[PDB]
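A.B. asks: If you scroll down you'll find the structure; I have some questions about it.
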Amino acid sequence: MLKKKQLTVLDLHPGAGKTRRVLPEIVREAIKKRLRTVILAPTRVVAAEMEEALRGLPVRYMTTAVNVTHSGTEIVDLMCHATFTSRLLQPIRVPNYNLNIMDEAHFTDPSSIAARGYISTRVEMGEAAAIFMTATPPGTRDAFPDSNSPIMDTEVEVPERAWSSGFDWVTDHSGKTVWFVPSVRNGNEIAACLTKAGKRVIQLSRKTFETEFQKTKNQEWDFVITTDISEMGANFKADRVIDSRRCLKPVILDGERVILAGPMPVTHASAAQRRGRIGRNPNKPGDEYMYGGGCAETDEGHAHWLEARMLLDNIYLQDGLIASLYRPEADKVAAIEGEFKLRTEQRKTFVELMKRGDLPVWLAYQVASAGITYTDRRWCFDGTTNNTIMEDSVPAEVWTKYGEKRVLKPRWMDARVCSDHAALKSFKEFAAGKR
Ligand SMILES: NC(=S)Nc1ccccc1OC(F)(F)F
């Protein structure tokens, strides 16, 4: 694995021990060979579980998720996928790692795709080695891979709305269920229905994941209602998965706006990771996977791959060269390498709109490429009437930084800034000049 110009896909089945058994063996070998190594965790939750699996090995935890005192001698760094891509984009020296390990390397967030593109390009150049750890590499067609114990797979109608009858199997269960929903708002409705039926429910999404995930350990629960974020190495002591088999697809229309299309079918990889939450205990056969639709390759034309190209166009590689997407996922976008390359000041703006602005990549790019500076929020108000953002069926309103009440009507409409109450709250604070 560890020889330069090698990229290895460690594709053992979910629960095969890639993170807790294989990764420490790789890390020990890497330290023996004096390879400057980076380990990329998808989430802070996985970063913390990695510290336990790697404990005693000299690893620098580049995350506040781990409360350790680093010796200063470590040649192995551990950080989140997003932190890697963030540091590449910022005016900060990222070491030229000899070995690049990405855990949960199926993660389809733009920063994860960009990180794979950067790493795979360095390997192709002959500069580095890489290991991508995932049961479900890009283009996998197998939604039902092997497991530690037999799974009961059942195709069944799964509710996506509150229900009164017809789904007794949902509530008759006496164990613990992880339920994959296509959105936060959809999970809110299902969670309310279960809570009304006397169930204890925890809800997980990207913005709440670290905090809320700890509830799965610290309190008794009957259901976890989760978006696709729990595909990224989230482990539950569960005996059933209910999978809508649906997700939202961000789609750029006419190069002009982003909509959240669907819900529509998940990929085979997503379905295999959702299922893969259970069947993990070789002493507990007959965990259940109930699935409510088929799979499709909904990553094709999905905005995250175009957003990854905007990130990679703005990362220095060598002179004017630009990193390519990782070959197996490179056809998922119709993009021209370099088309999103920004001049110095516009690039800095782009980075800050993502890092401090917390705006989606596509929206950050529209603003920066228009020659708008980070603190200039006029664009949040001067869009067409059809870009009016609604709050409970009325136009959303903010007080501008000037103290004027205005309708939120962004010049560029990206549905992710108002996908749920928390998103819209964050975007209101942005339009108001509060960050
Ligand atoms: N525990 C430490 S001293 N970690 C660390 C070391 C070097 C860079 C970043 C780091 O993360 C931090 F900033 F959260 F501490």
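Numbers in chain A track Swiss-Prot; the residues on display, in order, are 1681-2115.
Per deposition record, X-ray crystallography, 1.6 Å.
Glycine is no exception: its Cβ is also placed from the backbone N, Cα and C atoms.
Pasting the relevant annotations from Swiss-Prot:
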BINDING   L1692, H1693, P1694, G1695, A1696, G1697, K1698, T1699  ATP binding site
DOMAIN    1830-2009  domain 'Helicase C-terminal'
MUTAGEN   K1887 to R  Diminished RNA-unwinding capabilities
A.B. asks: In whole Å, how far does the CA atom of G1697 (ATP binding site) lie from that of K1887 (mutagenesis position)?
C.D. replies: 28
A.B. asks: Cβ within 8 angstroms of the Cβ centroid of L1692, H1693, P1694, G1695, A1696, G1697, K1698, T1699: which residues besides those meet this for the ATP site?
C.D. replies: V1702, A1815
A.B. asks: Give me the CA-CA distance between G1695 (ATP binding site) and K1887 (mutagenesis position), in Å, as a whole number.
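C.D. replies: Per the Cα atoms, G1695 (ATP binding site) and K1887 (mutagenesis position) stand 26 Å apart.
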A.B. asks: Rounded to the nearest angstrom, how far is the Cα of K1887 (mutagenesis position) from the Cα of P1694 (ATP binding site)?
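C.D. replies: Cα of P1694 (ATP binding site) to Cα of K1887 (mutagenesis position) measures 25 Å after rounding.
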A.B. asks: Within 10 Å of each Cβ, count the other Cβ atoms, then let me know which of the binding-site residues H1693, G1697, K1698 comes out lowest.
C.D. replies: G1697
A.B. asks: Do you know offhand how many angstrom separate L1692 (ATP binding site) and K1887 (mutagenesis position) by C-alpha?
C.D. replies: 29
A.B. asks: At the Cα level, what's the spacing in Å between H1693 (ATP binding site) and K1887 (mutagenesis position), rounded?
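C.D. replies: Rounded to the nearest whole number, the Cα-Cα distance is 28 Å.
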A.B. asks: Which residues, sitting 6 or more apart from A1696 (ATP binding site) on the same chain, put a CB under 8 Å from its CB?
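C.D. replies: Non-local contacts for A1696 (ATP binding site): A1815, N1828.
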A.B. asks: Might you list, by sequence position, any residue in that chain lying six or more from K1887 (mutagenesis position) with a Cβ less than 8 Å away from its Cβ?
C.D. replies: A2102, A2103
